[PDB]
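Have a look at the structure below before the remarks.
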Amino acid sequence: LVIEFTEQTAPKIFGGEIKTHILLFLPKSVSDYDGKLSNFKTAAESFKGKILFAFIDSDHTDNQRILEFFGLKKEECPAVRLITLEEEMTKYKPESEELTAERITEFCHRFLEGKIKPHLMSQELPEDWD
């Protein structure tokens, strides 16, 4: 499954058992939105129970704190960031901006294989997110 990450769903997303998340920041106005989402959903199927797939509508005004927290501006999306919470917060970036199921899947495999450069996030999780 792929869930929508909003402020309303953030607790449900970080308050779970899985502590690896991939986040697709996808402007709802992007060309072929359903296409990009489908690709992300297809990729999700390969990582059930290992990586939780979530998407953020980066166009949505109430998602501004979420954007800012993960270091992104609206004009920089669509973008993917993989986050680990076991146990200091760490952010990982794909090699390419390409958002195909194959490239998202490879990103995730590379991360599991320990191939991706880590980037500590020094901000504490918002109180709201649990």
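Chain A residue numbers are taken from Swiss-Prot; in order, the displayed residues are 236-365.
According to its header, the structure was obtained by X-ray crystallography, 2.2 Å.
In case you wondered, yes, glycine gets a Cβ from its N, Cα and C as well.
Swiss-Prot lists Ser331 to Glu among its mutagenesis entries, and the accompanying note reads: Phosphomimetic mutant. Does not affect enzyme or chaperone activity. When secondary structure is read from DSSP and collapsed to three states, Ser331 (mutagenesis position) falls in the coil class.
Quoting Swiss-Prot on the mutagenesis of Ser357 to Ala: Abolishes phosphorylation at this site but protein is still phosphorylated at other sites. No changes in chaperone or enzyme activity. In the three-state DSSP assignment, the secondary structure recorded for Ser357 (mutagenesis position) is coil. Listed in sequence order, there are no same-chain residues at least 6 apart in sequence whose CB falls under 8 Å from the CB of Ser357 (mutagenesis position).
Looking at Swiss-Prot, you'll find the mutagenesis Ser357 to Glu noted as follows: Phosphomimetic mutant. Reduced resistance to protease digestion, sugesting adoption of an open conformation. Increased chaperone activity. Decreased enzyme activity. Increased binding to ERN1.
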